[PDB]
Amino acid sequence: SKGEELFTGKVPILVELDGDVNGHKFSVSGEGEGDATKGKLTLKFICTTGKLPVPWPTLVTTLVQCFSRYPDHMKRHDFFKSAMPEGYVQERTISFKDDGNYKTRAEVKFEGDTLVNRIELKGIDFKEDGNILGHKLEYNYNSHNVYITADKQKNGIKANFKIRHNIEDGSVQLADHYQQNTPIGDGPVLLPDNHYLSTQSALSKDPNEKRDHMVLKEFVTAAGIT
């Protein structure tokens, strides 16, 4: 568990997302810090191409689970830190009920002293006046428990979870995530028993930021094995 030693205090984070949703190209940059000893993340994201052409909350899961707090007794189950500093690939499909889907490929790794999440996101088949292209999601985020399982075929982990996005008319739209992560390096990694990450998020704005942006605060704790 050498990689875990890189997480004993606050670590700078950079996030870069190159997006293309129904051919609408956009870019997001984020910066902040993670403190795995608390399970705490604080980041600010800006859209650098103008207005974000999808709702900010739909990007939260795409925009560093190595910052989860694993209780001492669960530390042998922390795949995410074990893969560091070389990092891991994280790939998802995210299917929005009765609407389109995102497919994402990211690398999460140390680049010098900074933990960097670099993502390409492709979305297709979104509906014109749907909740995504029509920005009908409330600017908020629910708590979710994300179950992690070891990959049965190839040195990584997988997860499947459904995010509940609140819609402006009081409905909820589910985003069904399939996730796979594999190590980038060739060194030993920890393959976990089944457990979950208890993930709380809060979204806000910076009154001084003129660009379209999202301030995110998260607290994430591993659980499910005692």
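Heads up, chain A uses Swiss-Prot numbers, so what you see runs 2-64, 68-230.
Backbone N, Cα and C define each Cβ position, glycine as well.
Within 10 Å of the Cβ of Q69 (mutagenesis position) there are 24 other Cβ atoms, across all protein chains. Looking at Swiss-Prot, the entry for mutagenesis of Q69 to M says: In Citrinine; leads to excitation and emission peaks of 516 and 529 nm, respectively; when associated with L-68; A-72 and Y-203.
Other C-beta atoms found within 10 angstroms of the C-beta of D103 (mutagenesis position) number 17, with every protein chain shown included. While the structure shown retains the original residue, Swiss-Prot records the mutagenesis experiment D103 to E with this note: In mut1.27; shifts fluorescence lifetime from 3.03 to 2.85 ns; when associated with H-145.
Annotation note: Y145 (mutagenesis position) sits in a coil segment as assigned by DSSP. Experimental mutagenesis at this site is recorded by Swiss-Prot as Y145 to A, annotated: In Cerulean; leads to improved quantum yield, a higher extinction coefficient and is 2.5-fold brighter than ECFP; when associated with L-64; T-65; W-66; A-72; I-146; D-148; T-153 and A-163.
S147 to P appears in Swiss-Prot as a mutagenesis experiment; the accompanying note says: Increases fluorescence at warmer temperatures such as 37 degrees Celsius. The Cβ neighbour count for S147 (mutagenesis position), using a 10 Å radius and every protein chain shown, is 11.
Reduced to three states, the DSSP call for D155 (mutagenesis position) is coil. Under its mutagenesis entries, Swiss-Prot includes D155 to V with the note: In EBFP2.0; shifts the excitation and emission spectra to shorter wavelengths and increases quantum yields compared to BFP; when associated with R-30; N-39; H-66; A-72; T-105; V-128; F-145; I-150; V-171; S-198; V-206 and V-224.
In the shown protein chains, 24 other C-beta atoms lie within 10 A of the C-beta of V193 (mutagenesis position). According to its DSSP assignment, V193 (mutagenesis position) is coil. Among the mutagenesis entries in Swiss-Prot is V193 to A, noted as: In mut1.5; shifts fluorescence lifetime from 3.03 to 2.72 ns; when associated with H-145.
Under the heading of mutagenesis, Swiss-Prot lists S202 to F and annotates it as follows: In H9; increases fluorescence at 395 nm excitation; when associated with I-203. Within 10 Å of the C-beta of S202 (mutagenesis position) there are 17 other C-beta atoms, taking all protein chains into account.
In the structure as shown, the Cβ atom of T203 (mutagenesis position) sits within 10 Å of 23 other Cβ atoms. For the recorded site, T203 (mutagenesis position), the DSSP three-state label reads strand. Per Swiss-Prot, mutagenesis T203 to H, W or F is noted as: Results in significantly red-shifted excitation and emission maxima.
Neighbour count (other Cβ atoms within 10 Å of the Cβ, all protein chains): 20 for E222 (mutagenesis position). According to Swiss-Prot, the experimentally introduced change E222 to G is described as follows: Suppresses the 399 nm excitation peak, leaving only the longer wavelength peak at 475 nm.
In the three-state DSSP reading, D103 (mutagenesis position) counts as coil. Residues within less than 8 Å, Cβ to Cβ, of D155 (mutagenesis position) and separated from it by at least 6 positions along the same chain comprise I161, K162, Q184, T186, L195. In terms of C-alpha distance, the listed mutagenesis positions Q69, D103, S202, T203, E222 place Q69 closest to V193 (mutagenesis position). Of all the mutagenesis positions in the list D103, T203, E222, the shortest Cα-Cα distance to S147 (mutagenesis position) is found for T203.
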